[PDB]
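Inspection log for the structure reproduced underneath, given as structure tokens.
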Amino acid sequence: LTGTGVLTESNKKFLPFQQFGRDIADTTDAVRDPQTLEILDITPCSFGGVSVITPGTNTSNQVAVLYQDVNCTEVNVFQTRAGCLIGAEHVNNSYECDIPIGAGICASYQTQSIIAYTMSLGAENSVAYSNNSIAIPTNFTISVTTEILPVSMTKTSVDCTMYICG
Amino acid sequence: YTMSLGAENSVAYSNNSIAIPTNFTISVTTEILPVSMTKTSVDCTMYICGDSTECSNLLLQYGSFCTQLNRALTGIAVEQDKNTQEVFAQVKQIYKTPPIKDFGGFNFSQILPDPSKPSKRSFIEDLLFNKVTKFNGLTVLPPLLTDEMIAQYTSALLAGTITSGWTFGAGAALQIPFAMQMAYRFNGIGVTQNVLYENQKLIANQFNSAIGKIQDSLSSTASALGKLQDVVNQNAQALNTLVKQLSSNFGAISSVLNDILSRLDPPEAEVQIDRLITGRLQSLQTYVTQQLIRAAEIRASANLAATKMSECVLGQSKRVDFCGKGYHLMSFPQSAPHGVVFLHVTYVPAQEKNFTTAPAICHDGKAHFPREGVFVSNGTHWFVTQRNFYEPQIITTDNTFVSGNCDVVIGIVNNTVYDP
Amino acid sequence: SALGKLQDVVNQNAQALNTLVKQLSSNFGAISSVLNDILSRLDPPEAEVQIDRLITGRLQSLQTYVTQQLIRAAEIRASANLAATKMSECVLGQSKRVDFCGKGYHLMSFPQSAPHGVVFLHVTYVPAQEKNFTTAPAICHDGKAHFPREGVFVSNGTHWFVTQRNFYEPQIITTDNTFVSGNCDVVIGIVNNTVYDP
Ligand SMILES: *[C@@H]1O[C@H](CO)[C@@H](O[C@@H]2O[C@H](CO)[C@@H](O)[C@H](O)[C@H]2NC(C)=O)[C@H](O)[C@H]1NC(C)=O
Ligand SMILES: *[C@@H]1O[C@H](CO)[C@@H](O[C@@H]2O[C@H](CO)[C@@H](O)[C@H](O)[C@H]2NC(C)=O)[C@H](O)[C@H]1NC(C)=O
Ligand SMILES: *[C@@H]1O[C@H](CO)[C@@H](O[C@@H]2O[C@H](CO)[C@@H](O)[C@H](O)[C@H]2NC(C)=O)[C@H](O)[C@H]1NC(C)=O
Ligand SMILES: *[C@@H]1O[C@H](CO)[C@@H](O[C@@H]2O[C@H](CO)[C@@H](O)[C@H](O)[C@H]2NC(C)=O)[C@H](O)[C@H]1NC(C)=O
Ligand SMILES: *[C@@H]1O[C@H](CO)[C@@H](O[C@@H]2O[C@H](CO)[C@@H](O)[C@H](O)[C@H]2NC(C)=O)[C@H](O)[C@H]1NC(C)=O
Ligand SMILES: *[C@@H]1O[C@H](CO)[C@@H](O[C@@H]2O[C@H](CO)[C@@H](O)[C@H](O)[C@H]2NC(C)=O)[C@H](O)[C@H]1NC(C)=O
Ligand SMILES: *[C@@H]1O[C@H](CO)[C@@H](O[C@@H]2O[C@H](CO)[C@@H](O)[C@H](O)[C@H]2NC(C)=O)[C@H](O)[C@H]1NC(C)=O
Ligand SMILES: *[C@@H]1O[C@H](CO)[C@@H](O)[C@H](O)[C@H]1NC(C)=O
Ligand SMILES: *[C@@H]1O[C@H](CO)[C@@H](O)[C@H](O)[C@H]1NC(C)=O
Ligand SMILES: *[C@@H]1O[C@H](CO)[C@@H](O)[C@H](O)[C@H]1NC(C)=O
Ligand SMILES: *[C@@H]1O[C@H](CO)[C@@H](O)[C@H](O)[C@H]1NC(C)=O
Ligand SMILES: *[C@@H]1O[C@H](CO)[C@@H](O)[C@H](O)[C@H]1NC(C)=O
Ligand SMILES: *[C@@H]1O[C@H](CO)[C@@H](O)[C@H](O)[C@H]1NC(C)=O
Ligand SMILES: *[C@@H]1O[C@H](CO)[C@@H](O)[C@H](O)[C@H]1NC(C)=O
């Protein structure tokens, strides 16, 4: 039984006859040492997606790295509900989300260096509510907003025969 | 059994009879809309050729399938956060309620945030969250907005809808007493302002009791949130099935890869691995296609939810059944895992009375029509009253306008118009 | 970047073709990504197997492309139906649907063509300067309660006026601006003032 993983002392209540156990996917999860009456849980070696956070190269070539759904152990560091962020400074001030990461964490490039932060939803504004007060306009403005909407695609056609058996 | 469409009814139609409500009710309906999915992402390479070099070098012969699937899933995951942003981030500012909870007797404590809790959520939001429920390359990407931030957005929208009505959607939030705002919302459905003021305590009590009934309905049964749970289940299946498809053989001698590598030389392990790769790649393509279709479905539902938060919360809709069965007064949002829940407050006439009616009357050979309302008679005297609430008034020239004479109109009748 | 929504579309389709084209350079388990090379090297009995491998791969690629394009066309048709709805309800008319025609009170809209899309210029009325006022839902003249016909009551500190709810145009409170219903023992928040009978 070949594989790759981390073998750890298990707390599984293996029976005297059970040689090893499997997970839902029909893959091994714990084994019995052939030379020792000991059970060992198998955990696949820490892996995880790797994403690159960067402003435009037209601006700078200075970047940061996100290791997804991992701990800052197997790898200016920031632990987040998304993973481990490297090369970005943790900042208390909240700003508009420029480069989204996750769990409310967004990043940007500012005076220079790259920063990560908890994104800000918007300006706080309490309202002077009372049962005898009303705010009424004395003036106005004529605003013009732009709304873009796709309507049509490229009328592509393909000859299956010529594509395959040209 | 053959099912019953509904209780049959017959409307007492007649050319001189009209039923008018003498009373009303304030209904609060829950509309649940799913908004987002689980931002799943799969490493096609690791799913097909986990920790195998020969397998990956064979997989390269199929080209960009790996990358194309990853790209599609990334697009889906971005679309989900975009949907959430479109729904909840319809407001630039984060409005807050004052400590003075003087809303004319209206009670919002069961939908406003509970500040004493760690998560700044409401009682009903907590109910909704509590009524809803690996190593093969499959990962779950966290959403961009945390439930706490979703709740902040909902609180902002709620506070705006309360303190300022619909103004915070058009532009700057303009404070106004809640009762007068409801008077506007009544005048918007053909009911006069006085009705609200004269029935203010009753209306507030009905509203609060409706909110309590919402609490009871959501605490008792969970089926109400099916439209959300279903989604989750679907995705779960689409994942489980996928994982299960790893345990199959697809014509090969084994469903495992290292076992083949530990039994055969390249010249034949290549063929077996080709079979496995074809099967697993086809499974991945099926999963991605089903997920794209489901994501389109969720995008439609999210755009609908955004339109509702615009025309329903940020405003007052005259569209029918778009914002609860009834005449729309307003609505309040409440977040939920991967979705939103609108509480639509609507005006439902409840107590109706028969009255004889007439499109017009005759005073001096001229014909008088009602400016805003209809003419009615209980049997002896004629009145003019608004058509969504029985508030009879004396017929005058201030309540009517003249047009033509009585030799033309059909169904016209006789009575005296008082001139002040 | 304002037109990203449009350009994005183009880009996607471009990929969906370039990708497709690149999938011709792949062997899919065959000996060579070129059909004529196989024909010029092998006899039918084995060239058929290799060609069978290539055909499977390329037909699968075409199926993927077509499925993606069908889904993207569903999305684009949804966008187009929305745009037609916007032209009908927003250009040819004046919509009271909030934020369907831009953030504000919709006045009107003007269409403009664009590559594979349309652009709406939404003219809206946005209140800009706001003044505080002490208000009230009614007033008491002679034991009767006067409500506004179309507007709301306000106070600048000393005198009471009646004005429309979205523009400060104070007027004198009369019986031509108000209507009467009930008395002053019922309404909440009511006040006292003088109503001028012309
Ligand atoms: C309402 O606001 C507008 C602008 O928002 C004011 O218009 C200004 O008028 C002065 C005098 O002619 C000009 O110098 C400014 O340039 C105008 N502003 C703009 C943006 O064009 C207008 O005076 C305001 N009216 C009231 C009653 O407040
Ligand atoms: C309209 O219907 C409502 C709903 O039943 C009535 O409200 C009740 O009024 C009585 C009289 O004060 C109270 O004892 C009840 O507690 C009220 N119910 C609720 C839910 O608030 C109302 O009386 C009806 N009005 C008319 C004119 O018939
Ligand atoms: C708004 O409604 C809530 C729930 O119906 C009220 O909360 C109750 O308040 C009473 C009196 O303070 C307590 O005895 C109950 O235990 C509360 N129940 C819950 C579930 O909190 C609240 O009081 C109402 N608003 C006001 C101003 O009274
Ligand atoms: C129809 O409406 C008229 C007017 O509202 C009613 O006439 C009233 O009758 C009561 C006694 O029943 C008198 O005290 C009032 O002075 C009458 N009002 C007027 C204006 O004359 C009439 O009774 C109603 N008929 C029915 C069947 O309800
Ligand atoms: C309503 O009143 C009008 C006006 O008083 C009535 O018109 C009369 O109709 C009768 C019958 O046709 C004629 O003989 C009279 O000459 C009409 N009046 C005049 C001034 O010429 C009408 O009949 C009444 N209708 C009802 C249903 O009461
Ligand atoms: C509130 O409005 C009232 C009425 O517009 C103001 O009283 C008027 O003040 C002007 C200017 O002195 C006088 O010419 C009028 O004669 C006053 N009204 C009457 C009926 O005579 C009052 O000053 C305003 N208060 C504030 C604080 O602006
Ligand atoms: C508006 O005017 C009415 C009528 O004068 C006031 O109502 C009186 O209030 C006093 C003080 O409580 C009572 O003794 C009288 O019996 C009331 N009269 C009536 C007809 O109800 C009312 O207080 C005035 N409003 C304000 C804010 O002062
Ligand atoms: C051989 O394996 C058995 C397993 O029970 C163990 O007891 C014994 O010590 C082992 N001997 C050696 C030389 O490793
Ligand atoms: C870089 O960006 C600036 C604007 O940010 C632009 O003016 C310039 O032409 C760009 N140059 C290149 C090489 O991209
Ligand atoms: C990261 O590692 C530490 C140390 O083992 C552990 O306590 C912590 O829980 C880990 N992170 C998460 C999110 O579990
Ligand atoms: C009105 O009259 C019809 C028949 O004339 C009757 O069926 C109906 O019940 C009446 N309405 C009420 C509220 O009783
Ligand atoms: C209404 O119907 C009755 C019965 O058919 C008839 O006598 C009367 O003339 C009709 N009135 C109108 C205005 O149609
Ligand atoms: C109206 O009053 C409130 C407090 O009562 C204040 O916050 C607000 O700024 C005032 N409006 C203006 C225009 O000053
Ligand atoms: C309005 O609110 C104040 C407190 O902010 C309160 O004293 C007053 O009684 C309220 N008015 C009414 C009519 O309840």
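Per Swiss-Prot, chain B residues shown: 695-827, 854-1140, in order.
Placed from the backbone N, Cα and C atoms, the Cβ positions cover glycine too.
According to Swiss-Prot, the naturally occurring change B:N764 to K is described as follows: In strain: Omicron/BA.1, Omicron/BA.2, Omicron/BA.2.12.1, Omicron/BA.2.75, Omicron/BA.4, Omicron/BA.5, Omicron/BQ.1.1, Omicron/XBB.1.5, Omicron/EG.5.1. For B:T859 to N, Swiss-Prot lists a natural variant annotated as follows: In strain: Lambda/C.37. Record note (Swiss-Prot) on the natural variant B:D950 to N: In strain: Delta/B.1.617.2, Mu/B.1.621. Where Swiss-Prot documents B:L981 to F as a natural variant, the accompanying text is: In strain: Omicron/BA.1. One entry in Swiss-Prot concerns the natural variant B:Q1071 to H. Its note says: In strain: Kappa/B.1.617.1. Here the residue is the original one, but Swiss-Prot notes a natural variant at this spot, B:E1092 to K: In strain: Theta/P.3.
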Do you know offhand how many angstrom separate B:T859 (variant position) and B:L981 (variant position) by C-alpha?
27
Given the variant positions B:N764, B:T859, B:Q1071, which one's Cβ is surrounded by the fewest other Cβ atoms within 10 Å?
B:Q1071
Among the variant positions B:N764, B:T859, B:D950, B:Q1071, B:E1092, say which ones reach under 8 Å of chain A by Cβ distance, listed as they appear in sequence.
B:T859
Sort the variant positions B:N764, B:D950, B:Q1071, B:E1092 by C-alpha distance from B:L981 (variant position) and give me just the closest.
B:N764
Cα-to-Cα gap, B:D950 (variant position) vs B:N764 (variant position), nearest whole Å
25
Tell me, by DSSP, whether B:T859 (variant position) is helix, strand or coil?
strand
Work out the three-state DSSP category of B:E1092 (variant position).
coil
Specify the count of other C-beta atoms within 10 Å of the C-beta of B:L981 (variant position).
18
Whole-Å Cα distance, B:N764 (variant position) to B:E1092 (variant position), is 62
Distance, B:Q1071 (variant position) to B:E1092 (variant position) (CA atoms, angstrom)
21
